[PDB]
Structure formats: structure tokens, C-alpha cells
Number of protein chains: 2
Amino acid sequence: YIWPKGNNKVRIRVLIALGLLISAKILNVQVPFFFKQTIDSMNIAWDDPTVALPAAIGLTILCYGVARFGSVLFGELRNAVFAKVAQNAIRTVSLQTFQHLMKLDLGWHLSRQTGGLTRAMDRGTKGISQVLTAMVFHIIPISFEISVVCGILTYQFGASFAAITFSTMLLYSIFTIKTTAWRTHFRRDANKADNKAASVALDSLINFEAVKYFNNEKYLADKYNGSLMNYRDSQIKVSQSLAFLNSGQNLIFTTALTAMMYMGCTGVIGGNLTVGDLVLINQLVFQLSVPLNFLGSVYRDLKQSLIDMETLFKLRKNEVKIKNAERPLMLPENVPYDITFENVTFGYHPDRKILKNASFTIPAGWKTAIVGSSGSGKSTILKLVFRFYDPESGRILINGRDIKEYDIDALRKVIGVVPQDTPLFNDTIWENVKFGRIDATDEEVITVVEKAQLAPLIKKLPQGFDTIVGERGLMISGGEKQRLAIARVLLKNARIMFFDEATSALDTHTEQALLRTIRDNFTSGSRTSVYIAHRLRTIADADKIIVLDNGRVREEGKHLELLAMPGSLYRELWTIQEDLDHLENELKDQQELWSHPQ
Amino acid sequence: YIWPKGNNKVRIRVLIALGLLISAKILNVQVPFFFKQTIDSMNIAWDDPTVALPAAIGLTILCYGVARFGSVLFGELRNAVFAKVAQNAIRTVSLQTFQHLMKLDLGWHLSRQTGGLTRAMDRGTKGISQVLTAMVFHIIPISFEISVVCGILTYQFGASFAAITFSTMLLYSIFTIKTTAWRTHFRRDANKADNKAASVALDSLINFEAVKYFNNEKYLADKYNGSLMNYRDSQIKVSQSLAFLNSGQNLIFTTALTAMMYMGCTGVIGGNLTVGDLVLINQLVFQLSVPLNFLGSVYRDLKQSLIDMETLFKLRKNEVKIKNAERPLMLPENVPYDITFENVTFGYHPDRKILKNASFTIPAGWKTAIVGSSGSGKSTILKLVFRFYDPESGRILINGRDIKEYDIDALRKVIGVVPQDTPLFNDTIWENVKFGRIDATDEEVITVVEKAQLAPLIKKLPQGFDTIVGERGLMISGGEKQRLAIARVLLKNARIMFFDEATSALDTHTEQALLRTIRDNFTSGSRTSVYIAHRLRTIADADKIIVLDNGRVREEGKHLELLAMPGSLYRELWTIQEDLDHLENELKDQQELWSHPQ
């Protein structure tokens with residue numbers, strides 16, 4: 001909570017805002033004095049009606065002006081000065097939450113709904129410019145002015161007046177709040193009908209044929225009219241409820257101001273009060289109603305913004321599960337890397353073990369394929385090598401060392417990944433290809449697009465390298481996506497390379513073309529390649545194939561050797577998989593015959 | 001142009017509001033007088049300081065209160081009274097918009113983005129409560145009070161003052177408006193970056209793995225910060241630029257009131273003005289400052305809300321392309337209907353013909369099947385018979401009469417459709433089944449749910465018949481949906497019946513089970529059934545099969561007769577379709593093998 005103060009005392013400015021806050025209200029309570037004095041200083045002789053105005057009193061009316069203006073200006077300056085404090089505290093919190101969100105472990109990110117975080121770390125900031133704006137633009141200034149106005153009234157007119165001014169505020173408070181909290185249970189019913197009516201309109205626009213296919217039209221028309229009427233009947237109980245707040249509020253003040261003018265006019269009989277003391281006590285108390293209007297819709301907002309600010313704080317509460325230990329290693333500089341699994345048992349969720357006591361090696365410089373049908377758990381190899389997770393039993397070594405003892409950032413730096421479905425950031429294509437290595441020369445980004453065979457996309461594309469792709473942009477093919485991924489990892493130039501089902505591009509012709517550019521760019525050049533696939537035909541040129549079944553290692557060999565091995569599972573998969581490809585292609589040919597006229 | 005007056009004595013409320021408006025500004029301009037009188041009628045002898053207060057002025061201060069409060073009250077009463085007129089004007093436009101949109105033609109609905117119509121008739125309604133709230137709650141009342149104050153000033157103080165009041169307003173307007181247009185290009189740059197930072201935060205959360213698989217994180221953290229700093233720096237240049245409006249606005253009034261205190265005090269030298277006329281010319285002029293803060297944030301709304309209201313009105317401008325003619329027919333009473341196509345040529349987009357000079361007969365009481373491979377134009381038969389579109393050439397008759405000559409609603413009322421994809425309204429199932437015929441007894445809906453074999457869905461559903469189905473509810477299967485559709489058309493009980501690809505239920509077992517329920521409910525019962533199908537196997541019991549190819553009628557006969565006819569297209573299609581069914585079920589068995597471990 002709070003803690004805008006610690007070090008970096010450039011936020012001394014908070015005093016200046018606080019100071020400017022005082023020196024704007026002081027200037028306010030002083031405005032009616034200049035009105036009183038300017039009125040009494042004109043209640044005199046004037047027997048010469050051609051006399052000029054005493055500059056001694058032309059001054060008092062210049063002072064009135066420059067104190068009225070002084071009050072607003074020193075207040076508006078309080079705001080913009082403190083705005084530098086508010087917007088800064090958010091920019092600092094919004095970053096620190098962002099950075100910590102990405103220090104969190106992957107399991108966390110997959111448990112948490114992303115929207116509930118996008119709402120949290122957005123409505124969490126807006127809940128801060130509502131607790132400080134409440135405090136500084138409203139609470140303190142109206143709390144001070146009440147002190148000073150009731151103080152001044154006490155000394156210069158007696159507690160007779162003070163007791164009722166302060167009372168007037170307290171009644172205005174516990175009426176405004178208690179009436180406004182009574183009317184939020186009205187807007188919450190009002191837009192409710194708006195929504196009801198909204199869907200009936202939308203259902204009738206989406207299901208336009210369906211309503212046409214049946215009678216209706218009239219049926220849905222006054223189905224609407226109903227929801228439309230229930231909204232009117234609710235929107236009226238807003239405008240009406242507003243009057244009763246707006247009118248009740250004026251009554252509380254208007255009697256306070258009417259009863260005091262009276263009280264004032266009795267002290268004019270008793271010679272205790274001048275006639276300017278009437279303008280004084282009226283115009284003095286009236287200055288307390290203006291900022292009382294705002295601080296009425298709040299209260300609840302304060303309640304809301306109090307927790308939404310708390311939720312946003314909890315985000316940084318969440319601790320980091322995958323940490324590297326004391327004295328972490330970087331290690332080996334200029335060697336090829338090998339990966340090895342020692343009795344690795346792992347799963348997400350303790351009831352379902354996925355990798356069961358698996359042991360194998362991914363030798364250095366080789367293209368090793370890890371295959372298996374469903375449930376094999378080849379599906380989890382990368383996550384473990386990349387230390388997104390840690391294995392329940394057994395351990396995982398790179399070059400004889402458990403990756404746990406490695407600098408979790410150093411480790412991840414030497415692994416490049418071409419994922420099954422590549423993600424597009426909402427940016428330019430160029431900035432997506434560049435996403436692989438930030439410090440890349442402009443040409444590096446060009447070559448790498450050429451090598452990937454990505455050129456024909458930028459040529460087909462009107463707006464070229466600067467085009468916007470992404471969830472909110474121009475969707476490109478799976479082929480062009482996977483192609484971009486090849487580009488990215490080419491820039492990253494990692495030593496260990498994963499192709500995690502890189503070609504489940506749901507069309508045969510594209511996988512075909514894709515595998516070729518993969519074999520051109522990633523051929524045994526002292527990089528250690530791991531291909532995770534389920535279509536065996538696409539990894540048959542692998543130096544080593546490790547077949548998993550139900551989470552355990554069943555066979556290991558080369559393609560021709562594995563097929564020839566009697567009673568192997570590899571040949572069983574190969575056979576099914578093959579029959580499948582024949583079938584689905586026999587099927588596609590026949591869909592064609594029935595695709596066109598004859 | 002917005003029509004608050006027409007042929008309904010709801011316009012008395014419009015008079016009352018204007019009146020309540022008048023008598024609210026009148027009650028206001030009297031507020032400074034009763035203050036003046038309480039000032040002058042207390043500037044007297046009082047040589048006796050124990051005297052009671054003269055009731056002749058006890059009335060003068062009561063008049064002050066009950067004229068202050070009366071001013072607000074009659075103003076708040078003006079609001080809630082006119083809200084009834086505003087809220088009625090929306091409810092009327094939303095309904096007529098809705099009704100007319102459904103007189104619109106099917107192609108129209110398919111070119112228009114449906115959300116953008118939902119936005120149109122939303123931002124168009126909200127664009128009325130912003131042009132009506134402007135006029136009645138701000139523009140008119142502040143212009144009347146300007147006049148009355150300028151009238152009063154000239155009458156009781158001379159045009160010297162009036163010349164500065166009206167000018168102060170004229171200055172205040174042509175400042176506020178001209179200043180605010182300079183600063184909206186600041187808040188439009190604030191949320192611009194907020195949106196950029198919005199995507200950077202979201203992208204770093206959707207693609208959390210992608211950013212992890214690469215270097216970055218730091219790169220994406222300050223890619224955020226840039227937009228965060230660009231927002232800070234912008235929201236500050238909003239807060240600053242706001243103080244300058246609030247201050248420039250106070251300057252305009254404070255000099256206006258300070259110079260009037262001068263001008264006021266020189267008329268006190270000349271013995272023309274009392275000391276209470278200082279409060280009068282002050283407080284009366286000042287009371288024009290209160291609502292001027294509001295009439296500033298407007299103006300721009302007026303421009304937006306002017307066109308958003310115009311775009312919404314264009315919706316009723318849109319002409320009805322398929323209209324029924326002068327003196328339309330209803331006709332044939334208690335006969336079965338036959339449909340006949342004569343030289344019908346039709347397409348969407350005139351250059352690309354779908355149905356080409358097709359003529360055939362769908363005889364009455366028979367089951368007629370219209371089959372053909374892709375491009376056949378069987379896809380357009382329903383749409384033409386239902387008069388969603390009109391054919392370019394040729395005509396379509398029901399019982400010898402051109403369907404164009406029928407009352408388009410009488411026509412459609414005798415056709416029931418079981419479509420390929422059934423839609424769900426956001427309501428209960430019961431209300432979705434009842435949607436077929438509205439005035440159906442609750443029991444009819446039961447029999448129809450039973451006959452359709454819908455019972456087991458409602459038993460399986462938690463909340464029974466009252467369960468909420470739909471896009472924002474509980475989704476049901478392709479099977480159950482088509483099952484619902486049969487229920488619907490059963491309640492409608494139309495004399496012509498269409499099954500437009502009813503059974504492309506992407507599973508074998510379901511097409512089968514459905515096809516049975518159809519054959520039990522719909523067997524030649526002097527209802528003429530048209531089956532549009534591509535699985536010929538599912539219409540072999542048809543009385544007539546009409547085979548179309550490339551938009552023209554190629555063969556017509558019964559099943560056995562068509563297969564046996566030499567060189568027929570029917571046998572060809574039958575053959576392709578068999579092999580296809582063989583393939584896709586062979587493919588299903590084989591995919592099963594690769595779904596589970598081995």
C-alpha cells in the first residue's frame with residue numbers, strides 16, 4: 001500500500017503540491033473578506049457625485065479579483081504539479097508488474113486466464129488515479145477549507161454559525177452518500193435491460209433468416225419493445241432519482257444559507273455585525289458546496305479502487321518456482337552440446353506421470369528425432385530441456401552437468417525453437433523476423449528471410465516488410481508462419497536446436513516444401529538438432545531416432561535399422577502412418593471429383 | 001429533425017418542460033434581488049438593539065431561500081420531465097429501426113457487418129440523448145438566462161454592464177471551444193500509447209513462451225516502458241493543459257466581475273446605485289458561470305452526435321429490393337401446393353450465373369429430391385422459392401401463380417425449413433422450440449419435442465426445459481440442433497417443407513438417426529417436401545429426383561430408374577459418393593489406431 005516515499009527525493013514536489021494546496025484555499029476564504037470590505041467601504045457619504053474612486057478601495061476590489069483568480073490558479077497548479085507524481089507512480093508500477101509477470105514460471109501462466117491479468121494490471125492502475133485523486137483533489141482541500149471556514153466563522157461570528165456549518169456538511173455527507181448508494185442499485189438495473197434489449201436486437205440480426213423462416217418479426221419486434229420499455233422505465237428512475245439528489249442537496253444548503261442570513265441579520269440589529277457580514281457568512285459557506293458535488297459519486301469508487309489496487313499488488317506477491325542455485329554455472333564455451341536424461345520422471349499434475357523414468361541421450365552434432373504415437377510424452381522433452389519445468393524424479397544433464405546447476409538464462413540462450421504453431425506479435429513482419437535477435441544488422445534480417453524462402457510473402461504483400469500481422473492484423477498462411485520461425489531461429493543462431501512438430505501445416509504440399517528449406521538451413525553444421533515429431537516420414541534421415549511409448553523409451557536406432565528390427569514398434573507406426581497418408585490422399589482426390597461440375 | 005412534437009399529446013410534457021425551464025431561470029434571477037433587499041432593508045437605524053426582526057424582511061429572506069431552492073427544483077423537475085420525452089424518442093427510433101432492418105433483403109444483411117449495425121443503432125441512440133440533453137439542459141437555459149440577465153442589467157443598470165456580460169460569454173465560449181480543440185489532440189495521444197502499451201503487455205502474456213524461447217524480456221520490458229513513458233508524458237500534458245482551461249475560464253469571469261464591481265461602485269458615487277446593487281450585479285452575472293463549465297465539454301459531442309445520429313437514420317433510408325406488388329395475392333386455400341421453375345436463370349453478381357435456364361416441377365404431395373455435385377445450383381432453390389432473392393430471368397410459380405404476385409408474408413408462411421445449420425436464440429430451449437409457432441399451447445410444444453426425439457436432450461440438460469442454450473449459454477450438438485429444427489417446423493406446420501442439407505451432421509451415426517425421425521414425421525401427408533441433398537443415399541425413397549449440374553437440369557426420375565438408365569449422371573454421382581463414404585469411414589477406423597498408445 002502507498003509507499004511513494006523512500007529515496008529519490010526529487011518527489012519533494014509533493015510538498016509543493018501540498019503547499020500549493022494550502023495557498024489556494026487560504027486565497028479562497030480570503031475572497032469574501034474583500035467583498036465585505038468593498039461593500040462597507042462604499043456605505044459612506046458621497047456628497048460629491050463627480051469624485052473619483054478612492055484607489056484605497058479600488059485596490060481592495062483588485063485584491064478580490066486577484067485572490068479569486070489566485071484560488072483557482074493555485075489549485076489548478078496543485079493538480080498539474082501532482083499529476084507528475086501520479087502518472088509516474090503508475091509508470092513505475094506498470095513496469096515492475098510487467099517484469100515480474102515474466103519472471104514467473106510457465107505453469108503459472110497456464111493456470112492464470114490472461115484476460116484476468118490484462119484487466120488486473122490495467123484496472124489496477126486506474127484504481128490508483130482514483131485513490132490519490134480522491135485524497136488530494138477532493139478529501140484534503142474540502143477538509144482544510146471546512147477547518148479554516150469553520151475556524152474563521154467561530155472567531156468572527158461565533159460557534160452559533162460554526163456549529164451549523166459543520167453540521168450542514170455532515171448532513172450533506174451522510175445524505176449524498178446514503179442517497180447515491182441507494183441509486184447505484186438503479187443504474188445496475190437500468191443497463192441490465194439495455195443489455196437484454198441489445199441481444200434481442202443482435203439475435204434478430206444474426207438469425208435474420210431464422211426469423212424470416214418462421215412467422216415472428218412482429219414477435220421479436222415487441223419482444224424488443226418490451227426490453228426497450230423496461231429500459232425506459234429504468235432510465236426514468238435514474239433521471240428522477242437524480243433530481244431528488246440534486247434537489248435534496250440544494251435544500252440542505254439553501255436552508256443553511258437562509259437560516260444564517262437570518263442569524264446574521266439579528267447581529268446587525270445588535271450592532272455586532274456589519275452589513276458586509278451578511279455577504280461574508282453567505283459567500284463564505286457557499287464556497288464549500290462547489291467541491292462537495294464531486295466527492296459524492298466517490299465513496300464506492302474508493303471501495304472499488306481499494307481492492308483493484310490490492311489485486312494488482314498481489315501479482316508481485318507470486319513467487320518464482322524455477323530458480324538457479326547458489327554459484328550457478330555458464331559453461332562450456334566452444335564445444336558442441338549433448339543432452340542426456342537420467343531416469344527422468346515427470347508430469348504436470350501428480351496423478352498423471354507423463355515421462356516415466358526415461359533415460360536416453362541426444363548426442364552432440366547429431367539430428368536426433370524423438371517420436372511416438374499419442375501419450376508418448378515426446379510432447380514434454382523441450383519443456384524439460386528448456387527448464388520450463390523441473391522433473392519430479394531423475395535429472396537432465398548437458399555436457400555431464402545437471403542443467404539445474406546452470407544459469408537458467410545462460411542455458412536458455414543456447415536453445416533455438418521452431419514451435420508447432422508460431423506466434424505473431426502485433427507489429428511489422430520485419431519486426432517479427434527481427435524478434436529472433438534484437439542487435440541484428442538490417443541485412444542479416446534480409447538474408448535470413450531469403451534463406452527461409454520468405455521473399456515471396458513480402459512480394460505478394462502490398463505494404464511489404466512494414467505490414468501489420470497478428471491477432472489484430474493480416475493473417476498469413478501456416479507455411480509463411482513456420483517459415484518466419486525458421487528465420488527467427490536462424491538469427492538467434494542457437495547451438496541446440498528444437499523442431500517441435502514444426503510441420504503440422506495441415507496440407508501435404510506445404511510440409512513438403514517446408515522440410516526442404518529446413519534441411520537446407522540446418523544440416524549437421526556442428527549444431528545439435530532435436531526433431532520432435534509424430535509423422536515419422538518427416539524425420540527418417542535422422543542420425544538417431546528415440547521412440548517413446550506411454551512415457552517410456554522403447555527403441556533407439558536409425559530408420560532402416562529400426563524398420564528392419566523384428567517386431568519393432570517403429571515399423572508398426574511407420575505402417576499405420578503410411579496407410580493413413582495413402583488414405584487421406586486417396587480421400588482428397590475424390591473430394592476433388594465432387595468439387596466441381598461435370 | 002428529431003421530432004419531439006407530432007400527433008401525440010405527449011407534447012404537453014414538452015410544453016411543461018420548457019415552462020418549468022422558464023420558471024426555473026426566473027426563480028433564479030430573483031435570487032440576487034432578495035439578497036439585495038435583505039442588504040438594503042437592514043442598512044437602517046436600529047437604535048434599539050433588543051427589537052425583534054421585522055417580518056416584512058423575514059419575508060425577504062424567506063423569499064431568498066424559497067427561490068434559491070425553487071430554482072433548482074424546477075430545474076431538476078424540468079430534467080426528469082423531459083427525460084420521459086427523450087427516453088421515449090429513443091425507444092421509438094430503436095423499434096422502427098429494428099422493424100425496418102428486417103424488411104431489408106438477404107443480400108443486404110450479408111454485406112453489412114452485423115456488429116457495425118449494432119454499434120450504429122447504439123451510438124445513434126446515445127447520439128440523441130446528447131443532442132437533446134445539450135439543447136434542453138444547457139444551450140437553451142443558458143441563453144435564456146443570458147437574455148434575462150442582459151435584460152435586467154440594461155433596465156436597472158444600463159447597457160454599460162450588458163455590453164460586458166454578453167461579451168464575457170462571447171469571449172468565454174470562443175475561448176473554451178477554441179482551447180479544448182487544442183487539447184483533445186493530447187488525450188487522443190494519451191490513449192493512443194495506452195493502446196500500444198496494451199498490446200505489448202498482452203503480447204508478452206499470450207506469447208510468453210515465444211519471448212522466453214528467445215532472448216528478449218528486457219527487450220519487451222522497455223518496448224513497454226517507451227509506450228508507458230509516452231503515456232505518462234502525454235497524460236501530464238493533459239493535466240497541465242487542463243489547468244490552463246480552468247484558469248483561462250476563471251480569468252474571463254473574474255475580470256468580468258471585477259470590472260463590474262468597479263463600474264458598480266462608480267454608480268454608487270453618482271447616487272444611482274445602492275450598496276445592495278453591488279451584490280445584485282455581481283451575483284446575477286455570476287449565476288451564469290455555474291452551468292458554463294458543462295457547456296464546454298459539449299460542442300465536440302454535438303458534432304459527433306450529429307453524424308452518429310445521421311448514420312443511424314440512413315438505416316431507414318435503405319430501400320426494400322424484394323417488395324410485394326400493388327394488390328398482392330394470398331391464395332390457394334385448401335389445396336396441396338406445387339412449385340414449378342420456368343426458364344429460371346439466377347445468381348449473385350450478374351456475371352456469375354448459378355442457376356442457368358433451369359425448369360422443372362416439384363409436384364404436390366410428393367417427396368422431391370434435388371441433388372447434384374458442386375456448382376449444381378441446388379443451393380439456390382430454397383432461396384428462390386422463399387423469395388429471399390428474385391431470379392434474373394425466368395419465373396417461379398406455386399400452383400400456376402408467379403410467387404412475385406403473392407403477399408411475401410403469406411408466401412413464406414406456408415414454407416417450413418429445416419436448414420443445414422440450425423441457430424440458437426439466447427433464451428431457453430423451450431423458447432427455441434416454441435419459436436416455430438408462437439401461439440402454440442404448452443402441450444403442443446411437448447408433443448413436438450417428443451416427436452422430434454428431443455426428450456433425451458432436455459433430460460440430459462440440468463435446468464430441464466428452462467435451461468439456457470445459445471452462443472452465450474450451453475452449446476448443444478449438431479445432432480440436437482437439427483433435432484430442434486424438426487421440432488420447430490412441426491409447430492409451424494407449413495404445407496411446403498424444405499430440408500436444405502439437413503443432415504450434414506459431421507458424424508455417421510447421427511445422420512442416420514435423424515433421417516429416421518424425419519421419415520417418421522414427414523411422410524407424404526399431402527405435404528410437398530423438397531429435399532436438397534448431396535448424399536444421394538439419403539433420398540433414394542424420393543418420389544422424384546431432380547439432378548442438376550452446373551446450374552442446369554440434367555436428369556429426372558426415381559432412384560432405381562435413374563441408376564439403371566445408361567450413361568446417366570445419377571449413377572456417376574452415386575458412384576463417387578459411395579467411394580467417398582467408403583474412404584472417410586475407412587479413414588476413421590485407421591485414425592482411431594493412432595489416437596491411443598500401443
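The first residue you see is number 1, and the count goes up from there.
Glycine is treated like the rest: Cβ placed from N, Cα and C.
Marked as domain 'ABC transmembrane type-1' by Swiss-Prot on the basis of sequence analysis: A:14-304. In Swiss-Prot, a published mutagenesis experiment is listed as A:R119 to Q (Swiss-Prot position 216), annotated Decreases ATP hydrolysis. Decreases transporter activity. According to Swiss-Prot, the glutathione binding site annotation covers A:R183, A:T184, A:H185, A:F186, A:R187, A:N246, A:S247, A:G248, A:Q249, A:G296. The annotation domain 'ABC transporter' is assigned in Swiss-Prot to A:339-575 on the grounds of sequence analysis. What Swiss-Prot lists as ATP binding site is A:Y348, A:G372, A:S373, A:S374, A:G375, A:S376, A:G377, A:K378, A:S379, A:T380, A:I381, A:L382, A:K383. Quoted from Swiss-Prot, the note on the mutagenesis of A:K378 to M (Swiss-Prot position 475) is: Loss of function; significant decrease in ATP-binding; no homodimerization. In Swiss-Prot, a mutagenesis experiment is listed as A:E501 to A (Swiss-Prot position 598), annotated with the note Loss of function; slight decrease in ATP-binding.
Feature map: Swiss-Prot annotations on the structure.
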residue : record                   : Cβ contacts under 8 Å, 6 or more apart
A:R183  : glutathione binding site : A:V238, A:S241, A:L242, A:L245
A:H185  : glutathione binding site : none
A:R187  : glutathione binding site : A:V238
A:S247  : glutathione binding site : none
A:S373  : ATP binding site         : A:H534, A:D549, A:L573
A:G375  : ATP binding site         : A:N550, A:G551
A:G377  : ATP binding site         : A:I354, A:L355, A:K356, A:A358, A:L548, A:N550, A:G551
A:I381  : ATP binding site         : A:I370, A:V530, A:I532
A:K383  : ATP binding site         : A:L106, A:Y389
A:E501  : mutagenesis position     : A:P419, A:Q420, A:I532, A:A533, A:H534
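Fewest Cβ neighbours within 10 Å among the mutagenesis positions A:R119, A:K378: that distinction goes to A:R119. When the C-alpha distances from A:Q249 (glutathione binding site) to the recorded positions A:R119, A:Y348, A:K378, A:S379 are tabulated, the minimum falls on A:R119. Calculated from their C-alpha atoms, the gap between A:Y348 (ATP binding site) and A:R119 (mutagenesis position) amounts to 27 Å. The number of other Cβ atoms within 10 Å of the Cβ belonging to A:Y348 (ATP binding site), over all protein chains shown, comes to 13. In sequence order, the recorded positions near chain B (CB to CB under 8 A) are A:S247, out of A:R119, A:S247, A:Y348.
In this structure the C-alpha atoms belonging to A:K378 (mutagenesis position) and A:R119 (mutagenesis position) are separated by 35 Å. Within 10 Å of the Cβ of A:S379 (ATP binding site) there are 19 other Cβ atoms, across all protein chains. Neighbour density for A:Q249 (glutathione binding site): within 10 A of its CB lie 20 other CB atoms from the protein chains shown. Among the residues the record lists as binding ATP, namely A:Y348, A:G372, A:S373, A:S374, A:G375, A:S376, A:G377, A:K378, A:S379, A:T380, A:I381, A:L382, A:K383, the two farthest apart have Cα atoms separated by 19 Å. The DSSP secondary structure for A:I381 (ATP binding site) is helix.
The glutathione site in the record is lined by A:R183, A:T184, A:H185, A:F186, A:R187, A:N246, A:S247, A:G248, A:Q249, A:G296, and its two most distant CA atoms lie 20 Å apart.
DSSP assigns A:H185 (glutathione binding site) to a helix.
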